[PDB]
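Data block below; observations after.
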Amino acid sequence: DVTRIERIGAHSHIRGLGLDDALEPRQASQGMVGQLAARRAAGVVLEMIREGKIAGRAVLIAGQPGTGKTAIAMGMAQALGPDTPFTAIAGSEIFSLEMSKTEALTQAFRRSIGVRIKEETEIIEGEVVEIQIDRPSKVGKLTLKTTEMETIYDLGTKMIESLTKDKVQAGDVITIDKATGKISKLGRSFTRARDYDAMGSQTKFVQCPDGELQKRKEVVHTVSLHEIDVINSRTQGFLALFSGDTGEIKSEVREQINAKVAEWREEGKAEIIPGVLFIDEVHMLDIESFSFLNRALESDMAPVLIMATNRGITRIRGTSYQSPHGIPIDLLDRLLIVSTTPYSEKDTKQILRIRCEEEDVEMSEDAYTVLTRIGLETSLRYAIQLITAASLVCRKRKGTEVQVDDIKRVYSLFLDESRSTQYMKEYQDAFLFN
Amino acid sequence: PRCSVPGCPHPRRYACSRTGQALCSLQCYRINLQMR
Amino acid sequence: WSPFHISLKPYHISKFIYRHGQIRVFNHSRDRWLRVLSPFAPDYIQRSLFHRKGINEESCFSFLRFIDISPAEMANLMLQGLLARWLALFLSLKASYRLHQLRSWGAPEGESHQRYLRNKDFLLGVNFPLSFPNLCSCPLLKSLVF
Amino acid sequence: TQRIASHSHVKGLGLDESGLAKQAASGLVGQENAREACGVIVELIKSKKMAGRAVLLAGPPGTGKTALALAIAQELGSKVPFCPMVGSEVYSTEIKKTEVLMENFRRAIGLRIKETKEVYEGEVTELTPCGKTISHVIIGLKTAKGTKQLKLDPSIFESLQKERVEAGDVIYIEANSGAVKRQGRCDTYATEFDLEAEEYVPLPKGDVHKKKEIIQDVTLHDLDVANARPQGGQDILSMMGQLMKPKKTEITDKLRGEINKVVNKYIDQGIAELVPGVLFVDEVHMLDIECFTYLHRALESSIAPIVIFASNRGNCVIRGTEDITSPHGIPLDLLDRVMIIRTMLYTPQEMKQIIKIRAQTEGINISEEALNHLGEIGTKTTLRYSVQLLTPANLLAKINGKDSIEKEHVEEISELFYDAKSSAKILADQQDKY
Amino acid sequence: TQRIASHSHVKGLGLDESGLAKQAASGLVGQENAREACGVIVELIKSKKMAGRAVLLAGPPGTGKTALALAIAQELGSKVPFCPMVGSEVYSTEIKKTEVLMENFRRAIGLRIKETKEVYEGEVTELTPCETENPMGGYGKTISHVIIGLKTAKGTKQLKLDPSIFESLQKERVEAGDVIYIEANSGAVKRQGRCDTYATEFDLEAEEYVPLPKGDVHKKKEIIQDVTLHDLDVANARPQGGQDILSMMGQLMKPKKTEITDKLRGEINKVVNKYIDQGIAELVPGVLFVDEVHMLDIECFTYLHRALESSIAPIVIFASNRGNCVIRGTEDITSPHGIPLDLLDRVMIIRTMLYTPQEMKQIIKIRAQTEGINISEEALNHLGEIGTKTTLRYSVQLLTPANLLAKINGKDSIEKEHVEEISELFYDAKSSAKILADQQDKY
Amino acid sequence: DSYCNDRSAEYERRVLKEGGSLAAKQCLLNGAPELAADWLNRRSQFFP
Ligand SMILES: Nc1ncnc2c1ncn2[C@@H]1O[C@H](COP(=O)(O)OP(=O)(O)OP(=O)(O)O)[C@@H](O)[C@H]1O
Ligand SMILES: Nc1ncnc2c1ncn2[C@@H]1O[C@H](COP(=O)(O)OP(=O)(O)O)[C@@H](O)[C@H]1O
Ligand SMILES: Nc1ncnc2c1ncn2[C@@H]1O[C@H](COP(=O)(O)OP(=O)(O)O)[C@@H](O)[C@H]1O
Ligand SMILES: [Zn+2]
């Protein structure tokens, strides 16, 4: 019934990078099809990422448009999973209007390294049932309730000032870190959500907490290394972690963070989990940006880079110079290149079934045959776009499983680039400019 | 100050709002309330 | 002599645009939802910071354990505007000297049994030789920052 | 009444129950093969399952590409966001190009939140506050329909105090939200002094207590922007808000992840629901190659809205490639990511129906022999030019004392206001005098 | 354990005592005349005599010019600043191109200044204002000093302090069992918090308890602190002692970089000369290393003419893989190494050369035994044959993915079949370029 | 300055022209409201 915010996108079916334990890729599994050579290579770099033993590695996933280069990357991101960083950007996301192309890449690198930390804590957490004090220094008590208990604290001189300056009331839910003494209201308890009948401009109702009242535990955090850089850039720098106001962090800070995080790693206080930076459509970078990657791939704490690109031997942006992939040779021999191969009819039928499995659609085998031909006479990604429209015409037609007649209908409604280009030329001078 | 409950060596964290005994954990809170 | 002193007639806003025309007012009911559906609510910070499912799991606000910030201080600093910024800054200037002393004379073992971080240990901006606490503590370096 | 805009007659696609186009309906005429395709796109958007899927309306100037995209918005109605943008809006001075695309992608997804608006209003009969000296406030309200006592929390009373409210003021309280407005003093006290610096207002003739069920429409971009920069919280009354100018800024994907995770929490609690909408990009050929290369991530993204592009350029150079010709002014690598709905020139027999639909919308009465002539001059020029003459012709007809267009009015206007192809003769004759 | 970079094996230049270069030492192989040249540059830097002497490590991609420039950083060691850069760092949006060069010219020079820190700290056990037995005439009582008792885990002692301290001891909310400190060079007292001894006196209190200090109540050390002249330039350009409206406003606002004037550089040069002459501060001139120098604009190159001539400047190292390219920021003008002829006149070029196959095999062996990877002799011979067919940065780089493949296929060392399998999975630039040309209509 | 025809608009601009709150005014004028509370009695101290 209810539609989540995350739903059926152009890669939603891939739920891994289908490999047996020997890194042998299956013909079709985890929502991926074909690409057997490139999927071995992707599996080998996926194990290189999981080891984390080495720094400044890079891979380029090259090949024709509509041959799975973003699919291998967005699949590998899920075979890696959460718990290890995977920053994905399109190459034109680095052309910021408030920081250089080398800062926007430095922030993209530093956001792909995870410092894990252990932290020891105790937090009290519950509905405050009442607060009581003597009246002269002050001494008092307050009662906390949680679903399992009602309990009372003897509290000090500054705590009474802190509660009365923070204006807590009976039936508020609060948390305090005892080691720090800092108070925090969460809201009003749901069983209390009626004792006032117009509500102050911010208040929120929460279910009352449960289990033990004073939880004492260590927790693990992952902090991406970029946050440690931002938090040190100015006295309240952490707001820029959300506002994006991270205007060109001073290099003296970043080298201090590398020194401190290397010191923690030797003392064992933290562990550096290397992530991936995926620069989709990397050909969009400038020569001034590729020449920065030439050193960024040599830090003792760079991520593993992955890139993808559609370009032939082509002009590097910001120059007249032509090179493979639109990438300079002095970066291309730092890169290790994986080549994706165009699909056979067999692979094309397999993938169009896996899109229908994902979109929750039934098709006739006659319709898969006609669709596979269309997706092989014209780009794969056009046939992948016919099947949703074929489902919607089939619903309007009061059908259930889409037939060849529904495919030919959508194929007459929605054109590909070839039929569009041809009918554009049949009226050419009515369009503007060529 | 230590937990009221006889078997527990842990420091006092709080007291029971019902019974008034000094306590250290949910475990000692159950144990106290199931003998007071 | 003194500048020529000028006072233009005050800019006239009609009773109507004042009552009905201000989006901060006519849209206030909708603006409450922008404040409620916010990850800066202390409730959501706790639910992310301390009630995760995985042992390793990717939480924002993890840095609030290593800066000295309460989830309600993060919320207040995001939702009370520049006054909360300024007062929290003034309190951070006070705290910088307190941190500098411990940071520059404490050196046994580690923060606990040779493992774990501690609160404030992302505030590294004090460690610079030329940070205002260390500079104030060192009367030769004070004279180079004139 | 509403002003007659350039698209104000198109009220839907005008499809039948089978999704075939009616020859003239809902203020459209002709153009059937694109209208039937937009029928499939309306069913796509209403189905909610899809993310980032996209459409290109391709065809000459004056052929309905903006009209059909607005017809899609009319078939959806107000409840589903339709965000219009020109590609030329992307070139900001305050943020990068590849941010303005992401802001507009986030404007086209709505939360749809229900709450019961609850208004109390009237003369305040008393304010009485009930630790010792604070608890909560009883307030009495009165109108010419009766009286109530409310039980305001102290965080509401802080606003009554800030509004400088006293017994005998007329107040509006919004009980959901703590919006408290003083509305002047109740005019039963309009003789407390003979002349005093308060506006006096009559005791409200309405009910003391109004409930409405209301629906709040709020885009994900509203949630991002209202959280990413520290909120005002400074309702005038606080001169700190004067110094720091509220510039736009590059909101980070580090925040948007949390906004997605919070929206998931609230739609899983059922407090809100989601209406994935449309982003409409007029003049798509006006985007830079950097922006097109960012859409190669944005259209793939499993959260993105449905996207409609519109273009009228031929085989022109792609903006900002300085060299590369491509159809519709769009890179082939993006042109392969969109379903193309081609759009067609009108025959004279369609244009007459358009001029009539315009006339009866624009407030004109027209004689059939003037309408024949606006048909004929449309064949010599463009649909847009003929439509543009109607108000001018009517306005001369009104001055000449006829309540309908007749041949001599349109024939006069035709000689008074030149079309583009007529001026392009004059500029070739008088060439060396410009 | 620590993760391994593209250069972690480079431990130094590995020179003889005579300054000649060994065939393979300190993790480097070959380049002997360029290692000998960098030997002379290490003496040049270690002498501290010179300013603005500059070298250009010319040579094709993957010939070790970045490795030699980092080997110099090892031969100098961490005590003197080595400031790495790429030519592309100058393209800031906050500050002009030429000023980013000037900042790096000021990061490559370090003060090394020594000072005593002396402090009194401890848990305060008493405040005892000591009255004199007689007041002065007309006064009810008079205090010659305040006794403060302090303690630490080593012991307790009283201090005797000037009576003006007592106001500062109620500005700070001092009370017995707090832990406090007093800077012996300044006499100001600061409060850290309640001592950890009292953390159990309540179930809650609104203050973080501070662990009881250790070592004596009075502490001393001399500490040697290193600041680059760019740190002095910044700390004078944007003050941090924020107890004034301009400083708070300037610290709430965005921390924008600014075009520091030639005057501030002047005044700081005028003051550090005082402290070097007074024997307070040592100076350690160092190196500014720019890799990818061909990325600088002709505006930036025409600024380096002043910067490399200025009698303050560091030693400078440049590197460039480029041939006869156009100078960036002009349409026509070609110049060797991408560097203008009039700048290229001002630099001692060091030629770096292609490796012969038998050197590549020796480099790949050094990478293997530092990446942590064991390889068979026939596999290494094949991997050097791949190096011969391609480039060093391809052939070196197959080692780890060959180790993963070997590990997965149940073997603890690389063997022949792994190297030929990885070479089938991953292309290099020269093989991929052929695949593009054979398909150029489809991309 | 903006004029308006409304009793509440007058209060909002009067309060702004008085300086919007004792906290915000002291924060700019004296540096923090704690420094205003100190300034009043630093009057009497020897070494403020
Ligand atoms: N089929 C139609 N039915 C009704 N009106 C139409 C139709 N086709 C075009 N028009 C009218 O054409 C006029 C111009 O809008 P139109 O959509 O044609 O602009 P367009 O040329 O396609 O868009 P653009 O200028 O962005 O390329 C509008 O008044 C519109 O209503
Ligand atoms: N091997 C594959 N297995 C499953 N889906 C794939 C595969 N290759 C491509 N796709 C799908 O086909 C479409 C095009 O692939 P994509 O990687 O996006 O092309 P490109 O490399 O040119 O950007 C997408 O819908 C993608 O999810
Ligand atoms: N003389 C050397 N001895 C050993 N390893 C070297 C040597 N020169 C270069 N390397 C290896 O070859 C790689 C490529 O050379 P490098 O200096 O990094 O690139 P470039 O020549 O383009 O500046 C080095 O990163 C290192 O792994
Ligand atoms: Zn006990």
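To match Swiss-Prot, the residue numbers of chain A are left as they are there, and the shown ones run 15-150, 156-453.
Method of determination (from the header): electron microscopy, 3.5 Å.
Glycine is no exception: its Cβ is also placed from the backbone N, Cα and C atoms.
Straight from Swiss-Prot, the features:
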| type | residues | note |
| --- | --- | --- |
| BINDING | A:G77, A:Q78, A:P79, A:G80, A:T81, A:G82, A:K83, A:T84 | ATP binding site |
| MUTAGEN | A:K83 to M | No effect on interaction with NOPCHAP1 |
| MUTAGEN | A:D299 to N | Abolishes ATPase activity |
| MUTAGEN | A:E300 to Q | Reduces ATPase activity. Decreases interaction with NOPCHAP1. No effect on formation of RUVBL1-RUVBL2 heteromeric complex |
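For the binding-site residues listed here (A:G77, A:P79, A:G80, A:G82), the lowest count of other CB atoms within 10 A around the CB belongs to A:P79. A:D299 (mutagenesis position) sits 14 Å from A:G80 (ATP binding site), taking the C-alpha atoms as the reference points. Cα of A:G82 (ATP binding site) to Cα of A:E300 (mutagenesis position): a distance of 13 Å. A 10 Å cutoff on Cβ-Cβ distances gives A:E300 (mutagenesis position) a total of 27 other Cβ atoms nearby, all chains included. In this structure, the C-alpha atom of A:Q78 (ATP binding site) lies 12 angstrom from that of A:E300 (mutagenesis position). Proximity to chain E (CB-CB distance below 8 Å) holds for A:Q78 among the recorded positions A:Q78, A:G82, A:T84, A:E300. DSSP classifies A:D299 (mutagenesis position) as strand under the three-state reduction. DSSP assigns A:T84 (ATP binding site) to a helix.
Among the recorded positions A:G77, A:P79, A:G80, A:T81, A:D299, the ones whose Cβ sits under 8 Å from a Cβ of chain D are, in sequence order, A:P79, A:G80, A:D299. Listed in sequence order, A:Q49, A:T359, A:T360, A:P361, A:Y362, A:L399 are the same-chain residues at least 6 apart in sequence whose CB falls under 8 Å from the CB of A:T81 (ATP binding site).
Taking A:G77, A:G82, A:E300 as the candidate recorded positions, the subset whose CB lies under 6 angstroms from any atom of ligand 3 is empty. Spacing of A:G80 (ATP binding site) relative to A:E300 (mutagenesis position) is 13 Å (Cα to Cα, whole number).
Taking a Cβ cut-off of under 6 Å from any atom of ligand 2, the recorded positions A:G77, A:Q78, A:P79, A:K83, A:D299 reduce to A:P79, A:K83.
Same-chain neighbours of the ATP site beyond A:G77, A:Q78, A:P79, A:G80, A:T81, A:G82, A:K83, A:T84, judged by a C-beta within 8 angstroms of the site's C-beta center, are, in sequence order, A:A85, A:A327, A:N329, A:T359. Taking a C-beta cut-off of under 8 Å and a sequence gap of six or more, A:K83 (mutagenesis position) has these contacts in its own chain: A:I75, A:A76, A:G77, A:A327, A:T328, A:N329, A:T359. Its Cβ taken as reference, A:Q78 (ATP binding site) is surrounded by 18 other Cβ atoms within 10 Å in the chains shown. Cα of A:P79 (ATP binding site) to Cα of A:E300 (mutagenesis position): a span of 11 Å.
The two recorded residues, A:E300 (mutagenesis position) and A:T84 (ATP binding site), have Cα atoms 9 Å apart. Shown in sequence order, A:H25, A:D299, A:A327 are the residues of the chain, 6+ apart in sequence, with a C-beta less than 8 angstroms from the C-beta of A:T84 (ATP binding site). Neighbour count (other Cβ atoms within 10 Å of the Cβ, all protein chains): 25 for A:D299 (mutagenesis position).
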